[PDB]
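Presented below is the structure to which this report refers.
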Amino acid sequence: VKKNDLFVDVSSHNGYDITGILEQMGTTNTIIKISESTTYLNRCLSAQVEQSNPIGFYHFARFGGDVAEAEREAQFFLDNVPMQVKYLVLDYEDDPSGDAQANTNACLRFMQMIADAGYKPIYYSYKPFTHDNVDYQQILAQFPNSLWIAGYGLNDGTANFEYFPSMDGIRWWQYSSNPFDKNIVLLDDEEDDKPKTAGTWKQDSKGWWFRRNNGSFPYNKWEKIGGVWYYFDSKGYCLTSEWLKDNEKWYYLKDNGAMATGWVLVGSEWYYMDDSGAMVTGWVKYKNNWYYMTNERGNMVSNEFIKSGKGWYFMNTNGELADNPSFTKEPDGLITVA
Ligand SMILES: C[N+](C)(C)CCO
Ligand SMILES: C[N+](C)(C)CCO
């Protein structure tokens, strides 16, 4: 998954049919509960798996500060993973021991066994509980950006950045549980490795061109080199800092020719692109600030409104906010948090 992607988490509480809540949410990405302690298995597992696209599974911990118990739970969890997924989550929110360092150690041993089994470990919890019962920093030192924290606020079923949990290493944010558990992604999944490419980059007075292994080179086309996309001139030079209309959709190629994804500052205007590079028009919120973007007839416009208190103030590109707010009631657009 990519930044701002959504996913739902479920357990027996959601029953053998979750097609409805996946439709309401608008995604099939799910993290399903497999086990609890060393004896409980979520009965709806296979059904919930079948009805969605799992990105991970979670275990409800009951080991407290006992490392030997955490090991037995991790193993029971592992022995029941039904299919390969990138993540296996440690849901630590109950029965903490009075000894925070012991809680941390058991949590670390649990996460370590998940990592040794070939998965990316995730620590799930709530800020206050984590603050009182463990040293999440000691966890991040061994497992960077491995946190999945919950923080609902009003819990009205929507993502409200005003109540966004402040902690380092937060990978996922469960922003609500109102109807069902809703989560939004803050960091792209990792992909360390994939070294070398299928050619060599060449630079010169005219810019950069790519010499493929066989001597040829891309031109008048898009092409994925490394993990990123680029568009090449009819001469084989990749575009830089430029807009490109391709197939009725707009794309922006950054300073390094790399196709933009997510938020990107062009000049002094903000624009938001699909995970596939296509510009997204209309209302889109970046954290606390709202942007109404449009590209009709190729006229790129970014209407910025900075939040201040209980209001949003329009900011004319002349660098000045109005004296009074433009709106105190947020529009119903795409919410992004990173
Ligand atoms: C060489 N570029 C700057 C064009 C990008 C890939 O390294
Ligand atoms: C389709 N593009 C080549 C424009 C990029 C997304 O894969």
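Quick note: numbers on chain A are straight from Swiss-Prot, i.e. 2-339, in order.
Method reported for this entry: X-ray crystallography, 2.5 Å.
Including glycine, each Cβ sits where the backbone N, Cα and C put it.
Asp10 (mutagenesis position) falls within a strand when secondary structure is assigned with DSSP. Swiss-Prot lists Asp10 (among others) with the feature active site, giving sequence analysis as the kind of evidence.
Secondary structure at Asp92 (mutagenesis position), taken from DSSP and collapsed to helix, strand or coil, is strand. Annotation comment: Swiss-Prot describes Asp92 (among others) as active site, evidence class sequence analysis.
Its Cβ taken as reference, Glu94 (active site) is surrounded by 14 other Cβ atoms within 10 Å in the chains shown. Annotated active site per Swiss-Prot: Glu94 (among others), in sequence order, evidence recorded as sequence analysis.
According to Swiss-Prot, the mutagenesis experiment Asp10 to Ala, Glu, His, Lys or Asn carries the following note: Almost complete loss of activity.
Taking a C-beta cut-off of under 8 Å and a sequence gap of six or more, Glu37 (mutagenesis position) has these contacts in its own chain: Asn43, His60, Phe61, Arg63. Where Swiss-Prot documents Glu37 to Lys as a mutagenesis experiment, the accompanying text is: Almost complete loss of activity.
For the mutagenesis result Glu37 to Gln, the note given in Swiss-Prot is 13% loss of activity. The secondary structure of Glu37 (mutagenesis position), as reduced to three states from DSSP, is extended strand.
Under its mutagenesis annotations, Swiss-Prot gives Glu37 to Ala the following note: 95% loss of activity.
In Swiss-Prot, a mutagenesis experiment is listed as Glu37 to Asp, annotated with the note 63% loss of activity.
Applying an 8 A CB threshold to same-chain residues 6+ apart, the list for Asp92 (mutagenesis position) reads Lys34, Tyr59, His60, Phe61, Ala62, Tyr125, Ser126. In Swiss-Prot, a mutagenesis experiment is listed as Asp92 to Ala, annotated with the note Almost complete loss of activity.
Across the structure, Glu94 (active site) and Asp10 (mutagenesis position) are spaced 16 Å apart at their Cα atoms.
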